[PDB]
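Working notes for the structure below.
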Amino acid sequence: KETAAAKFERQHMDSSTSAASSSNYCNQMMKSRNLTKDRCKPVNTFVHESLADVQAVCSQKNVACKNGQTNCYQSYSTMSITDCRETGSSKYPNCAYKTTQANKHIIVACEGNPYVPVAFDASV
Ligand SMILES: [Cl-]
Ligand SMILES: [Cl-]
Ligand SMILES: [Cl-]
């Protein structure tokens, strides 16, 4: 099985681009990261920052996770992100996503040793 840290990287990191420049970015990335393999993952966010900068969020502002857990951290600065969400007309295996680029603070859940991001909670 994939570790939790590795799964976060695979689902959320896209350091190769500064931001989504096409409306088709989500359709391509969701497929390339195998997020449409068995089904269409409904929502997913990609972060366009270095891995080191995202990992550093685990030493930033400690906040509560939506679930009530307290191992969430909010980035001090905003980051370039792309939200990917299935449109009303999406049906596996013909997954279709709307791409929305923005600059926001990210909130992630951290765990382990080393203490790294294991889940993407939200953006603000
Ligand atoms: Cl790992
Ligand atoms: Cl994979
Ligand atoms: Cl997400």
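In order, the residues displayed for chain A correspond to 27-150 in Swiss-Prot numbering, which applies throughout.
Even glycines carry a Cβ here, placed using N, Cα and C.
Residues annotated as substrate binding site in Swiss-Prot: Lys33, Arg36, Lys67, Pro68, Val69, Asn70, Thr71, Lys92, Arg111. Of all Cβ atoms in the protein chains displayed, 15 besides its own lie within 10 Å of the Cβ of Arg111 (substrate binding site). In the three-state DSSP scheme, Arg111 (substrate binding site) is classed as strand.
Of all Cβ atoms in the protein chains displayed, 19 besides its own lie within 10 Å of the Cβ of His38 (mutagenesis position). The secondary structure of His38 (mutagenesis position), as reduced to three states from DSSP, is helical. Under its mutagenesis entries, Swiss-Prot includes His38 to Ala with the note: Loss of activity.
Among the features that Swiss-Prot reports, active site, proton acceptor is placed at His38.
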- line: From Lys67, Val69, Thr71, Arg111 (binding-site residues), the ones whose CA sits within 10 A of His38 (mutagenesis position) are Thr71
Secondary structure of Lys33 (substrate binding site) (DSSP, helix/strand/coil): helix
